[PDB]
Amino acid sequence: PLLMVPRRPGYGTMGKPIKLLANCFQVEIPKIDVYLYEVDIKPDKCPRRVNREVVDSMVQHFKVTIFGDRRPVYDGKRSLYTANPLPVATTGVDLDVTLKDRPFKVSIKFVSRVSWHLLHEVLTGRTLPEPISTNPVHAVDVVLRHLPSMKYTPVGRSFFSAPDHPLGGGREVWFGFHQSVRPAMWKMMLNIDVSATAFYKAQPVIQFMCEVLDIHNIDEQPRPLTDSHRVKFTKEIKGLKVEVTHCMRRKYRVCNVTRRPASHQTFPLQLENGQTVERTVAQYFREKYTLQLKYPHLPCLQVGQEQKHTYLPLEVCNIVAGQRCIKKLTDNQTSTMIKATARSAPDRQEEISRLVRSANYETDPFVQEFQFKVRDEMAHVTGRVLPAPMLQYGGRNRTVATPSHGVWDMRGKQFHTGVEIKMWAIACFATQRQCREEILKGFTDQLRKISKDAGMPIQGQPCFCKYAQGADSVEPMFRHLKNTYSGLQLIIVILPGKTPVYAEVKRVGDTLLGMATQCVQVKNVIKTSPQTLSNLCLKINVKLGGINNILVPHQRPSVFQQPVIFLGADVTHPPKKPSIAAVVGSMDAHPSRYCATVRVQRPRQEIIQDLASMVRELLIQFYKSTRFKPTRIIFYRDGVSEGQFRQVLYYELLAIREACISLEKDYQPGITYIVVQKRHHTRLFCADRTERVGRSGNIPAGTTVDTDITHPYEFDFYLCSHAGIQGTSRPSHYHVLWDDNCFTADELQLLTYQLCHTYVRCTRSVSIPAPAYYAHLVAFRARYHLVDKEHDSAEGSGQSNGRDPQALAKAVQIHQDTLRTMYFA
RNA sequence: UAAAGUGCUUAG
RNA sequence: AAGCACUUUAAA
């Protein structure tokens with residue numbers, strides 16, 4: 001049966017009101033039935049751009065019969081839309097279109113009609129809405145997307161165009177926007193955000209090579225390139241598109257570069273009657289084209305197939321404009337781009353506004369034919385700044401921290417329940433020359449002092465201290481350390497940086513060894529900063545079950561008046577690699593301690609294939625530490641795309657239902673299902689310049705919005721719960737997909753904001769609630785758990801196929817000592 | 001691998 | 001290529 005998403009149970013009333021601007025723009029649509037036609041192109045699986053050009057040419061030539069004065073819109077797929085009905089029948093209409101010259105056949109056919117009248121009735125709330133191309137909001141999206149997709153180079157939901165800001169290496173940054181539409185209160189809204197990316201600069205291939213290899217001058221010192229030069233240049237040119245200047249335009253896909261120059265590059269010239277004349281490329285272009293090759297000492301692009309084997313000098317080829325860099329940018333290019341692409345919050349807002357002001361929607365033919373009117377000014381909103389919760393730390397005095405501006409420090413505070421660390425070891429995978437014995441000795445001295453001042457005094461001398469240069473030497477070492485020492489709290493592995501040592505250390509200490517490990521980079525060991533040490537101590541104390549702080553028992557919502565558990569779930573995708581799904585669960589009464597379980601799943605699967613069992617295990621452990629039955633389950637979810645919300649819900653909800661049918665008997669606790677997501681393109685700004693926080697100029701921590709830019713009838717809200725420091729903050733969006741607990745807007749909003757302050761790894765306000773963050777961490781920890789076994793699967797005699805049997809599910813299974821604990825930090 | 005925030009990821 | 005990069009973080 002169909003599911004029923006609960007509606008708005010009310011709006012929020014808590015917190016200081018604040019005026020805001022938003023990138024959402026209103027859209028006037030007529031309450032008119034508009035007609036949808038299913039378009040099929042006969043050469044299948046083509047680019048969307050060529051399909052768009054096909055239909056444009058079709059409309060150009062076939063208006064005498066069919067389209068006439070109309071100007072339909074097309075999604076690049078099997079969806080065309082038209083304002084007035086079209087003079088074609090139920091049966092399809094096959095038309096021929098021309099475009100070396102390869103024509104297409106197209107079959108357009110009416111399927112149904114979408115009523116924007118029903119949409120207008122939904123947005124105003126006059127009618128209750130819940131009793132691909134067939135929904136009307138998608139048609140609005142297509143109408144608004146049609147024009148920019150002809151003027152600008154389209155990527156995904158976004159649009160770019162050429163400007164000049166060289167990144168280096170024949171690359172440049174193209175600016176542009178992201179466009180999206182969504183139904184909000186009273187009006188369709190249009191999201192427009194600023195984006196930029198990397199493209200190959202359009203220029204002669206001579207200069208592209210010149211810029212790739214940094215041969216600043218080649219004219220005056222004419223040099224024939226090298227082996228290393230050629231390898232790098234082939235790496236950077238192989239796969240790209242080039243145009244030929246000696247023939248009007250002529251475009252090829254370059255697939256290799258010759259090993260030898262045009263002077264020495266010989267091919268069998270093909271004569272009529274199948275005759276052969278061996279000739280060199282430079283000779284060929286001299287005798288057929290009357291072209292004195294300026295650089296015949298330079299190699300040639302091989303554009304043709306293995307049968308044809310065409311050879312073009314770099315001298316005549318240009319880089320075709322409009323090809324985006326897919327291969328990873330370097331460190332240098334990344335730094336340069338973020339130097340150029342960085343915008344603070346007010347800068348970003350004053351960019352978006354001028355951009356949408358330049359778009360001139362009033363003079364867009366495809367907006368005019370559908371009687372659209374999009375608002376030119378940003379959306380004015382009013383939001384509420386929630387009150388941050390207090391946190392009780394421990395010690396003799398029981399200090400309490402008041403988080404100002406979504407941040408506090410542990411300086412002067414102690415853990416609620418500190419732990420003594422009696423037996424501990426340390427393993428430097430750095431060399432003797434990287435850190436002297438004295439360096440690590442002082443490092444450990446100050447770590448011990450700061451730990452005692454944190455209320456968690458790590459006591460005594462290191463039980464073990466030894467260097468190691470072997471990645472495959474961590475399995476023996478740990479084994480030794482497990483048996484010689486009985487009751488070892490933890491070890492520390494100091495690392496030189498990125499290394500497989502970390503992967504195998506985590507794999508052993510979490511699956512084989514089953515003991516606590518804290519890894520530290522050498523620089524932080526040798527350049528000591530107390531803040532780093534304090535965060536390390538936080539992670540360690542949590543790793544030994546020590547509760548850092550608790551949420552003040554007084555300042556809490558009424559939901560805590562009953563045993564409640566808190567769950568966060570996340571799924572991470574391979575890109576034929578396995579997918580990883582993790583779910584966590586609070587173990588204590590106050591939301592600080594979490595256990596977790598993790599499973600492996602089919603690649604590219606959004607839904608969580610197995611859920612009930614996982615929830616089962618979690619619930620069990622809750623009883624084990626609570627002896628109580630959780631009456632309310634608060635499920636936080638991240639990962640599901642907006643396209644596939646409800647059906648996932650069904651299984652997941654019926655899974656949790658199932659997981660609660662098992663425990664005891666006649667057990668139906670209150671389930672509340674919320675989906676968190678940070679991917680959206682809604683960005684809220686301060687309408688009052690005075691209230692911008694920090695140099696970034698963001699909104700304050702605790703800002704929430706429940707009004708005219710949110711959902712018409714479903715229970716969603718924005719909560720920018722984090723200190724915005726760098727640029728425009730990302731307001732995490734929450735959407736209530738289920739509530740049996742019947743909670744008001746104020747209650748759930750402030751609960752999520754409080755959960756954003758209960759993060760153990762950081763004495764700050766984090767963007768999303770703690771269970772979701774922990775689930776993400778569990779996913780990544782399992783991802784490292786299943787890295788291809790060192791010196792066994794890699795380079796098996798370059799990728800290696802996985803082992804699908806249940807041993808893969810046990811390669812992610814955690815040693816029993818490390819499963820019940822918070823090894824996530 | 002002290003951490004958070006951010007933007008490039010990477011999805012025709 | 002799961003992984004980069006930058007900014008900030010225990011003076012008073």
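Residue 1 is the first one shown; counting continues down the chain.
This entry, so its header tells us, was determined using X-ray crystallography, 3.5 Å.
Note that Cβ sites are derived from N, Cα and C of the backbone, with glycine treated the same way.
Look at Swiss-Prot and you will find A:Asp570, A:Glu606, A:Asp638, A:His776 tagged as divalent metal cation binding site. Secondary structure from DSSP puts A:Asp570 (divalent metal cation binding site) in a beta strand.
Its Cβ taken as reference, A:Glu606 (mutagenesis position) is surrounded by 16 other Cβ atoms within 10 Å in the chains shown. The DSSP secondary structure for A:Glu606 (mutagenesis position) is coil. What Swiss-Prot notes for the published mutagenesis of A:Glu606 to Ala (Swiss-Prot position 638) is this: Loss of RNA slicer activity.
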Rounded to a whole number of Å, the separation of the Cα atoms of A:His776 (divalent metal cation binding site) and A:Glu606 (mutagenesis position) comes to 14
Expressed in whole angstrom, the CA separation of A:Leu99 and A:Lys100, which enclose 5 unmodelled residues, is 9
Counting only residues outside A:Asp570, A:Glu606, A:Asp638, A:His776 in the same chain, those with C-beta within 8 angstroms of the divalent metal cation site's C-beta centroid are A:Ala569, A:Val571, A:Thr572, A:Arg637, A:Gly639, A:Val640, A:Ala772, A:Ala775, A:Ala779
Rounded to a whole number, the Cα-Cα distance in Å between A:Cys247 and A:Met248, flanking 2 unmodelled residues, is 6
If you measure between the CA atoms of A:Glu606 (mutagenesis position) and A:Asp570 (divalent metal cation binding site) and round to the nearest Å, you get 9
One would quote the Cα-Cα distance in Å spanning the 6-residue unmodelled segment from A:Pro131 to A:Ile132, in whole numbers, as 19
Counting other CB atoms within 10 Å of each candidate's CB, the least crowded of the binding-site residues A:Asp570, A:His776 is A:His776
